[PDB]
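Participant: A single structure is presented below for examination.
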Amino acid sequence: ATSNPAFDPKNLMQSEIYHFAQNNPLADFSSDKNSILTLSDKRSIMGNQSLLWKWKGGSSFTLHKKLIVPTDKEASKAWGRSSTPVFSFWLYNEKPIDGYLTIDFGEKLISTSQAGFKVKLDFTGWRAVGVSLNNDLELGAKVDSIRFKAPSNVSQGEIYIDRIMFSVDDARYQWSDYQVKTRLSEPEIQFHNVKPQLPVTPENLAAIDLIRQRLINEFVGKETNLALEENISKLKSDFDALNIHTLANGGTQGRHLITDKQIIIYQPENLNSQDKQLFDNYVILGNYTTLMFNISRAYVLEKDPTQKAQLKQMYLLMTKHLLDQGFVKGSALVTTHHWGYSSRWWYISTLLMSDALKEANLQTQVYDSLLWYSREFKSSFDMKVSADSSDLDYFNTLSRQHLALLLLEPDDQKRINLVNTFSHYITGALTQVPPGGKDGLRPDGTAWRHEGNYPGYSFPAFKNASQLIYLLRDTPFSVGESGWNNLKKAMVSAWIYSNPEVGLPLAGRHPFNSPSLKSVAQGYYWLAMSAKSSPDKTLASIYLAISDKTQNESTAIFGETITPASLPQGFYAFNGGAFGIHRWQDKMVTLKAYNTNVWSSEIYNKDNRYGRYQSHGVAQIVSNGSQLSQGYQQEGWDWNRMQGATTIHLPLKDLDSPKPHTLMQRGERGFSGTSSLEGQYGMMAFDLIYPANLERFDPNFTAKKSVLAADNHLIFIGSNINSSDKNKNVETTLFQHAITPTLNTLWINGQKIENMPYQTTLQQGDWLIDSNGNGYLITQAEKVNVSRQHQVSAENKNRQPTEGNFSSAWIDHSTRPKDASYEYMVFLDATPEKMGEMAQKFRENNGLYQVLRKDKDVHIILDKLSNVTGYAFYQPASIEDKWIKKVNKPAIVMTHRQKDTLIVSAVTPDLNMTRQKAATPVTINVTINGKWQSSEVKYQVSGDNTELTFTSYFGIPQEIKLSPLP
Ligand SMILES: [Mg+2]
């Protein structure tokens, strides 16, 4: 506390704190005749002393402090977010008081003299009080008096007060509690309950106790976001440093606990040097509860009975300190927003310490406390299934903590009702198709957070959701098979689109830091072993592959011999993110577009700044293993030249998102994505359309870009390429990778190139091989540049300069000012000798493929190596073709004429929804030439032709095997 008034314009944001750790500590204080003010060092919040206020009923004391109380607007302008001036203090009751403390604000007040508020005193322990001076009183610029009036209807009493504070606080976070009413309330959990109820039986009680044990097993036998500490010496050293002591007639003394979010009320960056030194003695709750958990784990594993006893007493003393500090039912502590970050490992510690809390008579208090602070999470914790229940962050950060809370419920029948309802809630959350872009699993196996397919969020959710199902397995609380089935689909999908990292195009806002299935490995075992007929051989075989375990190792893990999964082969369509995956030997190709329903990129204030082209019809080739080792190196990476994309090469200042904070740029139409045929062949259709009027986006930049993927190869074609500037700087990237001692070689037309720097220009009939063994045969292009060069770039978070040496090749479209085009072919198993053979086949009247149409309405590609035809209907159209005659919606159709059968697949990659609406099926009428007979696709001969009726739901392809009619 200074001589300056509260909210002094020298620094509005500099808190005035009465902590009493200064010279002449009661200077600013006066009492009426019926109050006595002391310093007591027996408990405190900040510094080592608090104010002991002895009083007769109706008596007052006064703080003499001038307040220049700012408007919310002024507070807000000073801080930079919505703010209010707050009055806050801590008080301790050794005994409950049946009445109210009145806090009054005025000018030159005495016991007998504007606005004020009430604090109910019917509690024991520390409580915090915090009110908006502008918004929570029942204030003119002359206020200099804060009067504390003991209740009138109570003959006498005693209250300890510390850390009386005037500060600027976030206007969201003065919360109402059992002591103080504010304008803000987080209402208490009201648990849903499912009928019929399971009875308390020995069986149902044993199952509850097995689920608790199984949770204990997971936490004592590595968790992300858990700072594990197994050295007892260290746990004891950290504990002693808390300086906790039991006091005589109840409570503790020790270092004050505060959450990472609660500190905001002090404005720590603006504290005077005196206060900050004291504030620096606080303990952050996250660290404290992590310690409580690490102690609980050691206690469980401890074989020495003396060390075990000590670890228990340390845990119970930390629990006692935590409760006495006011982390109890009905104590808001002004706010506990983002509660999970401070408490997740407290929840879990209570499972390990459940019998110790029972014996110490602490279970009910710790249950009431955790349930109270859990009210922040009411939307999930009430356990009523809703459109929002499939939240992937919940599955990651809260789902096990939720179960732990329910398992801590003291009544047996209520605990069974809660866990039964939880089983139903998780089954619904894992089964339902959330409407619009709401979080959760999808029917193509994508898994959405931030309104799109998002591996970075789904991967941790898969791990913990699998673990939950496994914790509940083979009990009356087991998750329904519908939830198990849907999660299997999402997890098998993730195995398909990862190798073992997701491609650049699936990296979300973290390009070059893709999530890895290696982080999800244990979820494959959990889900495998929690099958209705365990183990699921598919999931088990994936677990072994991803974890690098042998067939020999399988019998002990799964209880039967299982061959580790070989890498998946063929083509898989995932229109949930407007992508598809082509797999051949150890390579995966991520083909990715975007549309109205699929954002191109997530770009934040300090993430993915240069990500504009993340989804620009990219076709990133990844062999099994580290992408960095394959030359996907952030440093010096040309963000313009994402593999397979058609882009405008821009300076980074212009490629950078035009929003300083968040942009998730969606496309201009529903249609773009992939389709599949026979699980083996794929096609991408990408309609590249820019917004009419977004800064730095050329409104006339267009392309049509199709890819047909079969076996060891991909045929890439593009048409209708334009920009505002006659295709100046318009380019299609064949590849880009870093040059290293292991990635040092390019082949051009049978010549090894290792020089750095190197440039050349190629055209139709030329080929290359990159250092990753991909061959590129140029089949239509006037100018392809090849470069080995030093590149300067900037990193995607803070735009700081980077540099590196790269091999790349791109088509220069500036040679065709209007409706530029390209064609080229990739071989995934290229060698100089085989690329020589592919080039000869190309010169033999193009033995490789034929483009049957390439215009704004349709792209048609006959692959002569695979004998498959792909049809990208960018617009409904009648066409001339051997198989297909007409399609009445934008669609992707594929055909394969085997011996005596014609296989036809169709889809629209258009998911047919909005951010709000549920996806509904699109009916696609595909007319085919000739008379056919037979899958849920319907067919009807009509004249010399056959009408196929396809139902396209969430961009999920359908196919039908047709045989000819005489
Ligand atoms: Mg103090």
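Residue numbering for chain A follows Swiss-Prot; the residues present correspond to positions 25-137, 140-164, 188-270, 273-985, 990-1021, in that order.
Recorded method is X-ray crystallography, 1.9 Å.
Every residue gets a Cβ built from N, Cα and C, even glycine.
This is the feature table in Swiss-Prot:
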type	residues	note
ACT_SITE	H501	active site, proton acceptor
ACT_SITE	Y508	active site, proton donor
BINDING	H43, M70, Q73, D211	Na(+) binding site
MUTAGEN	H501 to A, K or R	Loss of activity on both chondroitin 6-sulfate and dermatan sulfate
MUTAGEN	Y508 to A	Loss of activity on both chondroitin 6-sulfate and dermatan sulfate
MUTAGEN	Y508 to F	Still active on both chondroitin 6-sulfate and dermatan sulfate, but with greatly reduced catalytic efficiency
MUTAGEN	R560 to A	Loss of activity on both chondroitin 6-sulfate and dermatan sulfate
MUTAGEN	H561 to A	Still active on both chondroitin 6-sulfate and dermatan sulfate, but with reduced catalytic efficiency
MUTAGEN	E653 to Q	Still active on both chondroitin 6-sulfate and dermatan sulfate, but with reduced catalytic efficiency
MUTAGEN	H712 to A	Still active on both chondroitin 6-sulfate and dermatan sulfate, but with reduced catalytic efficiency
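Can you tell me where each of these features sits in this structure?
Facilitator: Within the same chain, the residues at least 6 positions away from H501 (mutagenesis position) whose Cβ sits under 8 Å from its Cβ are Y508, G559, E653, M715, listed in sequence order. DSSP classifies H501 (mutagenesis position) as coil under the three-state reduction.
Secondary structure from DSSP puts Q73 (Na(+) binding site) in coil. When other Cβ atoms within 10 Å of the Cβ of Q73 (Na(+) binding site) are tallied across all protein chains shown, the result is 19.
Here the Cβ of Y508 (mutagenesis position) has 22 other Cβ atoms within 10 Å, regardless of which shown protein chain they belong to.
Secondary structure at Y508 (mutagenesis position), taken from DSSP and collapsed to helix, strand or coil, is helix.
Secondary structure at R560 (mutagenesis position), taken from DSSP and collapsed to helix, strand or coil, is coil.
Cβ neighbour count for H561 (mutagenesis position): 17 (other Cβ atoms within 10 Å of its Cβ, all protein chains included).
Look at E653 (mutagenesis position): DSSP puts it in coil.
With a cut-off of 8 Å between CB atoms and residues at least 6 apart in sequence, the same chain places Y655, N656 near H712 (mutagenesis position), listed in sequence order.
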Participant: Other than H43, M70, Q73, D211, which residues of the chain come within 8 Å of the Na(+) site, judged by Cβ distance to the Cβ centroid of those residues?
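Facilitator: Residues close to the Na(+) site, other than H43, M70, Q73, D211: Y42, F44, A45, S68, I69, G71, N72, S74, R212, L329.
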Participant: Using a Cβ cut-off of under 6 Å to any atom of ligand 1, determine which of the mutagenesis positions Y508, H561, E653 qualify.
Facilitator: none
Participant: In this deposited model, 2 residues are missing between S137 and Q140; what is the Cα to Cα distance between those two, in Å, rounded to a whole number?
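Facilitator: With 2 residues missing, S137 and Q140 have Cα atoms 9 Å apart.
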Participant: How many Å separate the Cα of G270 from the Cα of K273, given that the 2 residues between them are not modelled?
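Facilitator: The gap of 2 missing residues is bridged by a Cα-Cα distance of 9 Å.
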Participant: Express as a whole number of angstrom the distance that separates the Cα of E164 and the Cα of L188 across the 23-residue gap.
Facilitator: 10
Participant: Which whole-number value in Å describes the distance between the Cα atoms of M70 (Na(+) binding site) and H561 (mutagenesis position)?
Facilitator: 41
Participant: For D211 (Na(+) binding site), write down the residues of its own chain that are at least 6 apart in sequence and whose Cβ falls under 8 Å from its Cβ; none is a fine answer.
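Facilitator: Non-local contacts for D211 (Na(+) binding site): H43, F44, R67, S68, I69, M70, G71, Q73, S74, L75, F113, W114, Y116.
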Participant: Taking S985 and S990 as the residues either side of an unmodelled run of 4, what is the Cα-Cα distance to the nearest Å?
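Facilitator: Unmodelled segment endpoints: Cα atoms separated by 9 Å.
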